[PDB]
Amino acid sequence: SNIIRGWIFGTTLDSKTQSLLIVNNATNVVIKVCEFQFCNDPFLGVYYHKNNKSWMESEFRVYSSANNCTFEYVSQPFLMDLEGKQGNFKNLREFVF
Amino acid sequence: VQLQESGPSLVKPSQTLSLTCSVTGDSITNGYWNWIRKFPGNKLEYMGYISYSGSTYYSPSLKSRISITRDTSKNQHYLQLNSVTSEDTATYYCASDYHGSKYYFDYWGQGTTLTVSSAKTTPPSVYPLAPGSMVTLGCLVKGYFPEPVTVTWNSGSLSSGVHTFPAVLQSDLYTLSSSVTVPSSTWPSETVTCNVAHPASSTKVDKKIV
Amino acid sequence: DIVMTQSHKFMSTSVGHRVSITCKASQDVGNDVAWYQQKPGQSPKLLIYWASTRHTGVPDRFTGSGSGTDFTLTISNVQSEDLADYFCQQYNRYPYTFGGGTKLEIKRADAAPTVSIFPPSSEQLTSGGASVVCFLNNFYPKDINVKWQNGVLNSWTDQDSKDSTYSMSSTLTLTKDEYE
Amino acid sequence: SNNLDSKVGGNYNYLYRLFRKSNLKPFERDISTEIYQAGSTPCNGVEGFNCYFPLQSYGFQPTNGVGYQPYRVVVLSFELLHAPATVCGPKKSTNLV
Amino acid sequence: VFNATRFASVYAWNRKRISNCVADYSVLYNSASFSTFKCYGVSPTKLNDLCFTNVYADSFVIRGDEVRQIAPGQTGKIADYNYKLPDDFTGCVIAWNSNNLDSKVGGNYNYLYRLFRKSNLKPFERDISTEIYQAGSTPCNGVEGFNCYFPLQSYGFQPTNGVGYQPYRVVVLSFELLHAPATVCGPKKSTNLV
């Protein structure tokens, strides 16, 4: 149901060194390498899960601010299907870091 | 025992720097006294010590420019630093070795600031700044040499709201700038005295803001 | 010459953890380890003697031990008032030559500083001077990219004890013809 | 560029610093574009009594020659350091048989 | 060692026979107790875990600029001419100042040292001969001449000289790691036989 979006990498998960995170806000797959100020629990949020969802995401609770960025990439835009379907698991993704 | 650091604060380079640490409480019959130098930048270099029997040691940081003497009848210790330069400007302290009551003790003195430079003295000009919930006062020090000099507020008794700025680089001389904050409940009933002193020429200027 | 090999000049830690200051010397003493403590703005005082007791005014959290090469200063539950200069020395044979030195700091995360520019007073314009004072608060570390650089008299202070941040003050000393 | 940055009467929309303390470091950006004030009376964003403007405005007129003509200056900065060389054109034009 | 009255010369030093014991590792010199702080051969704190067969307390008096020359495999004014440490030297060289102990009225001229020699010294080799030998590439051929240097020199131990020419008493931690059955170990607990 498109809950897992990306991953968070870094030395100590703060703005001391350059951190790595990827944000998938159902529009673009953007990978930024900045000094993100991560909180005690970073996550995301989708509004109106019951009715009028419209397959969009607005909340962003990953970091507070960032500075001294190094890499930034914007991929091809697409439409993420956020429909609450019932059945089996459909997406099978493997990653090696 | 307790030591008291003293000595001249104006010594030209390529000369002999002399100091005096007097011993108060007991004569020089038992114990050991050492000399240390406190450099800015989280550094504390050790120089040496002397004993009552006459044996002395020297630190290997200095090759042949360190000599420590003392006097038994005067209860004073002396430090003779030869071949001084501009990098030897540091804060001097005096310590004493003492044992007693099944514990080790190393008492410290007061401390003094010695400046070694070859530049000439220049008298500063102190000019207060008139203000125009909090009141902003100022005291500019224009026309002084070299950098830095003794500059404080209310003889070091004022620390809240004190913002000390470094000097600027003009064509020939330097210029200081400092400003503090004073609430309106004491203005203009209470005044702020700007104390600018020059130890290299024995100049002490006291200016009040009114 | 005395070669006091150290890993880093500035060691980072946090409140509640254990401070690890190691004087990596090329000798060994045994059960006689001594350490010093010098607060900024105060006289250097005795901290650790004979590796088992403390001096007057020293809390119980300051202790030192080790064997062989690594002699590690142990500070349990380090508070914000423990920011001082530590040096390695002994009290066995004369002279008492000191060590290199280690300055402590609190490891935190970086943040954007607050820029506040104040106009100069009217008394400096009459005499012919100018001073554009800009304050920066709640930033980390002390070495950041200051924004409002050449000619600006920047001066950084020590680390704060409230939120483990830094403070600084920068002025722009100008004249009447350069400001107008 | 006399088609957009050239108006009759002078283009007084952009400013420049006239005096400062001393020389500056390379690539020093200062965003101080407001009117400086050292007195107690507010200037209210306009010039007046004891309200001097050191950021003087430029002059662009179509009747002027090549001396005061607007030049769209694009500085091509280059720098070599310990970082690997990345942006100068990774590929070139070759041929094949 | 350091509480003695005086030491001998650099060629006929008075050593102490040390065997079948454990050295006093409770109170030693680590945090720069003396002037010289040098260790060579092995890791400088690998002494308690290793045992040594022949331990000698080699103590002699040198100048201030010659306290760092005593090292195995390192050249110097007294290393290749007066005292050569063996290749299995595992200790350290540390000296203290003795300007108020070994000096006298008029200067102490009882300490001498060899400055030049025909060949380099072997590991664990000493010589007390004061005759004139070949200085360098050109031999003296008996008497001092034929543009050669004078090997036998004397120390200028005077109390009115500089700090670099002051007398310095040394202690050589001659811990030899040989294939012989060792006698001196450290204060450690050995394991059993498996």
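Chain A uses Swiss-Prot numbers throughout; the residues present, in order, are 98-194.
If you're wondering, the header gives electron microscopy, 5.9 Å.
Using N, Cα and C of the backbone, Cβ positions are placed for all residues, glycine too.
Quoted from Swiss-Prot, the note on natural variant A:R102 to I is: In strain: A23.1. Quoted from Swiss-Prot, the note on mutagenesis experiment A:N121 to Q is: Partial loss of biliverdin affinity. What Swiss-Prot notes for the natural variant A:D138 to Y is this: In strain: Gamma/P.1. Here the residue is the original one, but Swiss-Prot notes a natural variant at this spot, A:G142 to D: In strain: Kappa/B.1.617.1, Omicron/BA.2, Omicron/BA.2.12.1, Omicron/BA.2.75, Omicron/BA.4, Omicron/BA.5, Omicron/BQ.1.1, Omicron/XBB.1.5, Omicron/EG.5.1. Looking at Swiss-Prot, the entry for natural variant A:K147 to E says: In strain: Omicron/BA.2.75. The annotation that Swiss-Prot gives for the naturally occurring variant A:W152 to R reads: In strain: Omicron/BA.2.75. A natural variant is reported in Swiss-Prot for this position, A:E154 to K, and the note states: In strain: Kappa/B.1.617.1. Swiss-Prot gives this note for the natural variant A:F157 to L: In strain: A23.1, Omicron/BA.2.75. Quoted from Swiss-Prot, the note attached to the natural variant A:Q183 to E states: In strain: Omicron/XBB.1.5, Omicron/EG.5.1. Listed in Swiss-Prot as a natural variant, A:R190 to S is described as follows: In strain: Gamma/P.1. As a published mutagenesis entry, A:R190 to K appears in Swiss-Prot alongside the note: Partial loss of biliverdin affinity.
Reported as a whole number, the C-alpha separation between A:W152 (variant position) and A:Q183 (variant position) equals 16 Å. In the structure shown, the C-beta of A:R102 has more C-beta neighbours within 10 angstroms than that of any other entry among the variant positions A:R102, A:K147, A:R190. Here the variant positions are A:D138, A:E154, and the one ringed by the most other CB atoms within 10 angstroms is A:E154. Fewest other C-beta atoms within 10 angstroms, among the recorded positions A:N121, A:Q183, are seen around A:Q183.
Here the candidates are the variant positions A:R102, A:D138, A:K147, A:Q183, A:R190, and by Cα distance the one nearest A:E154 (variant position) turns out to be A:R102. Around the Cβ of A:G142 (variant position), the same chain contributes A:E154, A:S155, A:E156, A:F157, A:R158, each under 8 angstroms and 6 or more positions distant in sequence. For the pair formed by A:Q183 (variant position) and A:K147 (variant position), distance between Cα atoms is given as 15 Å, rounded to the nearest Å. Of all Cβ atoms in the protein chains displayed, 12 besides its own lie within 10 Å of the Cβ of A:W152 (variant position). Take the CB of A:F157 (variant position) and look out to 10 A: across all protein chains shown you find 12 other CB atoms.
Looking only at Cα atoms, A:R190 (variant position) sits nearest to A:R102 among the recorded positions A:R102, A:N121, A:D138. Classification of A:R102 (variant position) by DSSP places it in coil, neither helical nor stranded. Within the set of variant positions A:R102, A:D138, A:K147, the entry lying nearest in space to A:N121 (mutagenesis position) is A:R102 (CA atoms).
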